[PDB]
2 protein chains.
Amino acid sequence: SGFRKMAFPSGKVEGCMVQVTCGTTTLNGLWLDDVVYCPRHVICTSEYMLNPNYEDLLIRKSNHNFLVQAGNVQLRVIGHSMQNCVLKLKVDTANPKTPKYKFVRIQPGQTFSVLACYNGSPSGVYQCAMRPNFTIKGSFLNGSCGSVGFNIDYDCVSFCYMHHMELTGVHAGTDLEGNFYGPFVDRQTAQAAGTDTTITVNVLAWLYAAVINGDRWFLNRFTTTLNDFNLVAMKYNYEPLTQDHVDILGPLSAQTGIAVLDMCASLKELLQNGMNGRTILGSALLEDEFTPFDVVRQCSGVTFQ
Amino acid sequence: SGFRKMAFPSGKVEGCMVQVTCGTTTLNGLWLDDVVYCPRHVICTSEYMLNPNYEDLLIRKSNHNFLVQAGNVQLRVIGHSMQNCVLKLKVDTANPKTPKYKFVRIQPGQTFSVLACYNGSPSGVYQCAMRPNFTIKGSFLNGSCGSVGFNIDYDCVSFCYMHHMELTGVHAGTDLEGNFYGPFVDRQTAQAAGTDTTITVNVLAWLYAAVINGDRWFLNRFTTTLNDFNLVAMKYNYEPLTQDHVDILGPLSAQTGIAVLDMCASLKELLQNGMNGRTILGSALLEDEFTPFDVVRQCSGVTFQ
Ligand SMILES: *[C@H](O)[C@H](C[C@@H]1CCNC1=O)NC(=O)[C@H](CC(C)C)NC(=O)OCc1ccccc1
Ligand SMILES: *[C@H](O)[C@H](C[C@@H]1CCNC1=O)NC(=O)[C@H](CC(C)C)NC(=O)OCc1ccccc1
């Protein structure tokens, strides 16, 4: 038993990280087969980040302007191209440690692991969610650009995120085809994230994890309707709940014998009375960064090969 | 910027995990050079866990009673021995993926990463601390025994923990020489953890991380003395603060220009007035599982090779 913010093992991703230098700008790249992927703003200078014209910047470059380092080994760039906001650098050596992979675009509310890197070198791994406003609350310093986010599916690494920029305390990036999550652009202008909301289905999955681990004090005998719940959730900035969410929570209600709409009644009380100084799973706030699948995986124990 | 419960990249450890089967009991083992390390209770039967005599159990076994699997490869056990509470299984193949390693015993208050495994297969990575009562608050299901805890030092993996048992919601284990943390034994008897306390030096390091990231509301102009602080800390079950702790916090006070004893005055107020419904770094409780070194690493950005 127990419950922890758990990330995926990062070994399969660590073997794909490289250092990409262009000029005096160094960041991380992702090396799969003979392509290195990295943020396109590696080709900006400190006198361009205000309003770059990336097509102009790229035509003025040749392959030898791109220093790609894998450990102490140098990779020769033999071709480059731009795909939306990422650069694809073709190199002469296919990465022998290339795992089975796919590129997927995730939805708000889903979680993934981030392998934070500096100078091509893995520094740390942590779990986070894509927020409803298409930012993540990460931990990134200068030089972390190009760090990637990923899930693991049995044996396949699904790459879903590449890091590009910090806004005001939060973090924004692209999928691996180079398309931004959210209405952001990769230039330094005054852009801000929209209003964040609480991911309701995730809070309910976490209350089920609590019940599974012995925390029961917030339960009650009431029920509510989907519609009566969503009227209260709206007032507290919670995402509305759909019949799809109920079905997804099905495995957890079956395991605890507590109906989804029963649990919504407890959440309604917590939202109106507060925690009153008690904690749930070691937290004094309602946690919304575990999906129903995260709870199942951790409270049942799925491995990976 | 940002602040996350961050674990070490697990790649170097994933290559050392194996499945160890003896009878109908399967758990994980650690494979370094030609030795596999695992909990000695793999040689217990379901009719022995009450009060085993491990020396008797071990003499009744031969090498071929031990099935060691590395992926889909079988390792031949050519010798075994007992070292306190762990089994050392000598095998015919040295692990080619053996990293540079040391075995270290950590102290209460220090943190490490746990690679939770099932059937020799890595499932997840998370960070935790060794509590003052020598338990950890982990997340472990049946079959997780043999999972290891580790720090990474530049290029060397320091192994500090092997998992053995769950008590009442918390988790207990040994160092890699087989000696338990705390006064626990590896049998099923009624043993309980002593009283846990809050790791004061870690709470202060986390308040500094908050200041570094813009959270300043709890600061004040007061100072206190080491002695006046420890009188309040005692009442709230906080570990007493020593002059060694002050010095360790030195790098963080220098970076924020806030003296250690100034910050103790703010902590004293938080302990006496409470949070009053505000949060610090996204938490409504005082967090004690980041060491001063964890804060420096994350708020400055140390990598590993
Ligand atoms: C690449 O490592 C870096 C990521 C930042 C550095 C600090 N933390 C991060 O996540 N990227 C940039 O520096 C990026 C460059 C292009 C978008 C031109 N810009 C960026 O993040 O700075 C804009 C900003 C605005 C307001 C607050 C903080 C940053
Ligand atoms: C090995 O994977 C397993 C670890 C437990 C299983 C559930 N979560 C864990 O961390 N080890 C055991 O089953 C262990 C066997 C030897 C110590 C004989 N015993 C154990 O943890 O059960 C004792 C216990 C007492 C009270 C509550 C829970 C467990």
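Using the numbering of Swiss-Prot, the residues shown for chain B are 3264-3430, 3432-3569, in order.
So this one's X-ray crystallography, 2.2 Å, going by the header.
Backbone N, Cα and C define each Cβ position, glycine as well.
In the three-state DSSP classification, B:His3304 (active site, for 3CL-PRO activity) falls within a helix. What Swiss-Prot records for B:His3304 is active site, for 3CL-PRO activity.
B:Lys3353 (variant position) counts 15 other C-beta atoms within 10 Å of its own C-beta, drawing on all protein chains shown. Quoted from Swiss-Prot for the published natural variant B:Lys3353 to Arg: In strain: Beta/B.1.351.
Following the DSSP three-state reduction, the secondary structure of B:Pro3395 (variant position) is coil. Swiss-Prot documents B:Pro3395 to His as a naturally occurring variant and attaches the note In strain: Omicron/BA.1, Omicron/BA.2, Omicron/BA.2.12.1, Omicron/BA.2.75, Omicron/BA.4, Omicron/BA.5, Omicron/BQ.1.1, Omicron/XBB.1.5, Omicron/EG.5.1.
With a cut-off of 8 Å between CB atoms and residues at least 6 apart in sequence, the same chain places B:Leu3290, B:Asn3291, B:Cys3301, B:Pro3302, B:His3304, B:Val3305, B:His3426, B:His3427, B:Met3428 near B:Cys3408 (active site, nucleophile), listed in sequence order. B:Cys3408 (active site, nucleophile) carries neither a helix nor a strand DSSP state and counts as coil. What Swiss-Prot lists as active site, nucleophile is B:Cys3408, and the listing cites experimental evidence.
Counting only residues at least six positions away in the same chain, the Cβ atoms of B:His3509, B:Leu3513, B:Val3524, B:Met3527, B:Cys3528, B:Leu3531 sit under 8 Å from the Cβ of B:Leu3468 (variant position). In Swiss-Prot, the entry for natural variant B:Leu3468 to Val states: In strain: Zeta/P.2. The structure shown retains the original residue.
Between B:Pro3395 (variant position) and B:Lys3353 (variant position), the C-alpha separation comes to 35 Å. For the recorded positions B:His3304, B:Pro3395, counting C-beta atoms within 10 A of each C-beta gives the highest total at B:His3304. In this structure, B:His3304, B:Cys3408 are the recorded positions from B:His3304, B:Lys3353, B:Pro3395, B:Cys3408, B:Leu3468 whose C-beta falls under 6 Å of some atom of ligand 2.
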